[PDB]
Amino acid sequence: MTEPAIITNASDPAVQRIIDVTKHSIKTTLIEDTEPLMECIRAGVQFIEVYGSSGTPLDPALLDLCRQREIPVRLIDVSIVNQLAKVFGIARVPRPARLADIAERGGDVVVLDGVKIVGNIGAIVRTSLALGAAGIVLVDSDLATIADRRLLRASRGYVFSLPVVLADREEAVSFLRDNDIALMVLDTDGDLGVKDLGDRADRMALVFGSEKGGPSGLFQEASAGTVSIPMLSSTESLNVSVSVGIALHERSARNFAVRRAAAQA
Amino acid sequence: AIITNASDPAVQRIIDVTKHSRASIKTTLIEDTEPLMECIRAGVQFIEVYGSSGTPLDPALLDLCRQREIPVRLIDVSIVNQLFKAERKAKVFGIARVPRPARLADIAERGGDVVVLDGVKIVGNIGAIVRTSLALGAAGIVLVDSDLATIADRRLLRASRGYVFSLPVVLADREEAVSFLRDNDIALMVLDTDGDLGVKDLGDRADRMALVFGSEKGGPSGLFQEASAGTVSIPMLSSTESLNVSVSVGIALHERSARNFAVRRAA
Ligand SMILES: C[S@@+](CC[C@H](N)C(=O)[O-])C[C@H]1O[C@@H](n2cnc3c(N)ncnc32)[C@H](O)[C@@H]1O
Ligand SMILES: C[S@@+](CC[C@H](N)C(=O)[O-])C[C@H]1O[C@@H](n2cnc3c(N)ncnc32)[C@H](O)[C@@H]1O
């Protein structure tokens, strides 16, 4: 065979076993696929090493980036990599963002209240980043950490690109209060049409509830108003991730302005 | 509501039989209270609805079934179990006649915008788009390269929360879809980054259009590109970013909803 020397072959090299180690559960994660790896490196996550399966090209952009940052790359014979991904990285889990980080960053706050489906949560993380939100407060998500590998996968690596914070319903409302961030609650039958959302000049929190429940009462009490997305009939409802896209799309001139000024500061 | 206390009425065996052998073509199972109610409103013809002896049967459902002449029976939980084997549960469900499949013509007839998915395969995404598309007033949905054999597929049934029968949803080949749009004078636009047009201007067109969305693997395909009247981009902080496809559909349709709601309300 004279199989290329560089390819990690033994199932028990330190690195193989180190990779088993995260899998079998340091403060380090596995991050998969070319794009998520590139967003994570961009967001400043620190990597220990990037791996690809022998037999397939590593993305030139990723390689470049990996030489750009001083991130070692190596290949592992394809057979083993079936310990899962054609490309993946071991990264150090950054320290959990906190509510303060969100206020400081400027711009709209996305609050989820009892959203628990991780595919929904991940899609929302990605939308919130892309549409210029300051950050995301997760209340009642049943997540232990944002570094959960289901959420990393679902967010396509966006979970470390803006502050995403686990908080309790109480501390969340409290935080918005003493930062003077008016919140509005998304709901069917809300008084403000979502198309009027861009009119309000200052940053705001938008609160979203789960499929079933909606948002609880704590938020419904501090609210400066309710916002509705017009639908065919008043009994229908959108997926929560879809609702988030629409509301943040309406806020985008506002949030883009904030993102652009921060980029120049 | 009388009880299938146990044993096996022909009706238990028909629940069994309605899985992957010629027979499941023309009758299916629909699960859960809300999806069942959506299906009934949508005119799907039920043979019978079942509940587990155990958790109780939603009164709105009972009355709906009562208003229709749909028999409702409970099944001892011991039988409901097994039945639903290699997988999940379902404590309420119905057996139903599958509607004759919608075709493209039905979409064109209804009026209003056409949602075209090109290569979207993740059924969770398809199913969420079906709900979005109904709620926001679309005429219908053309599914191209969807990897489904039937819109009645049970995964889509669930993923759609039973909305798959509430507006015309049609499987088609790419060329067939493109040829259909062409001879019905429905201009198509492709949703993609770096387009000549902004999503916020989607509202400016008074007449209906088809909106083509690609998957995550790599946007819409050449044939759609060739027939395209333009490319519509939702602005983002940077062009390395992209949205989940179902989110994209919600934003594009929301911009078109004033236009579509008018068609839905008129005729
Ligand atoms: C009614 S639940 C069900 C959504 C869907 N079943 C899912 O998987 O998320 C949707 C949530 O998104 C928000 N939402 C849904 N439709 C909305 C609308 N038309 N206007 C404002 N908010 C809406 C609400 O906050 C609600 O808590
Ligand atoms: C990036 S791909 C798939 C994203 C995600 N992986 C998913 O779950 O679908 C998104 C598709 O939706 C439409 N789309 C997504 N983001 C868009 C944007 N920012 N502007 C215009 N269209 C967009 C395009 O058709 C594109 O091909």
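For chain B, we keep the numbers from Swiss-Prot: what you see runs 5-271, in order.
Each Cβ is built from the backbone N, Cα and C atoms, and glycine gets one as well.
Features as listed in Swiss-Prot:
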- B:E35 to A: Loss of activity (MUTAGEN)
- B:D36 to A: Significantly decreases activity (MUTAGEN)
- B:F88 to A: Significantly decreases activity (MUTAGEN)
- B:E91 to A: Significantly decreases activity (MUTAGEN)
- B:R92 to A: Loss of activity (MUTAGEN)
- B:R135 to A: Loss of activity (MUTAGEN)
- B:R165, B:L195, B:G218, B:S219, B:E220, B:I238, B:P239, B:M240, B:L247, B:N248, B:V249, B:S250, B:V251, B:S252: S-adenosyl-L-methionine binding site (BINDING)
- B:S219 to A: Slightly decreases activity (MUTAGEN)
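Locations of recorded Swiss-Prot features on the structure.
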| residue | record | Cβ contacts under 8 Å, 6 or more apart |
| --- | --- | --- |
| B:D36 | mutagenesis position | B:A94, B:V96, B:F97, B:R162, B:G166 |
| B:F88 | mutagenesis position | B:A94 |
| B:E91 | mutagenesis position | none |
| B:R135 | mutagenesis position | B:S164, B:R165, B:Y167 |
| B:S219 | mutagenesis position | B:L121, B:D122, B:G123, B:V124, B:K125, B:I126, B:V249 |
| B:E220 | S-adenosyl-L-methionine binding site | B:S246, B:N248, B:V249 |
| B:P239 | S-adenosyl-L-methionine binding site | B:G202, B:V203 |
| B:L247 | S-adenosyl-L-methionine binding site | B:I238, B:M240, B:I255 |
| B:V251 | S-adenosyl-L-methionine binding site | none |
Expected list for recorded positions B:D36, B:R135, B:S219, B:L247, B:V249 against chain A, Cβ threshold under 8 Å, sequence order, is B:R135, B:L247
Quick one: largest C-alpha distance among B:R165, B:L195, B:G218, B:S219, B:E220, B:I238, B:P239, B:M240, B:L247, B:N248, B:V249, B:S250, B:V251, B:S252, binding S-adenosyl-L-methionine per the record, in angstrom? 30
Cα-to-Cα gap, B:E35 (mutagenesis position) vs B:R92 (mutagenesis position), nearest whole Å: 11
In the chain carrying B:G218 (S-adenosyl-L-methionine binding site), residues 6 or more apart in sequence that have Cβ under 8 angstroms from it: B:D122, B:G123, B:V124, B:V194, B:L195, B:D196, B:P224, B:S225, B:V249
Which residue, out of the recorded positions B:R92, B:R165, shows the minimum number of other Cβ atoms inside 10 Å of its Cβ in this structure? B:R92
The answer for which recorded positions (B:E91, B:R135, B:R165, B:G218, B:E220, B:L247) have a CB under 6 A from ligand 2 is B:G218, B:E220, B:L247
DSSP three-state call for B:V249 (S-adenosyl-L-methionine binding site): helix, strand or coil? helix
Can you tell which of B:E35, B:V249 has the most other C-beta atoms within 10 Å, given these are the recorded positions? B:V249
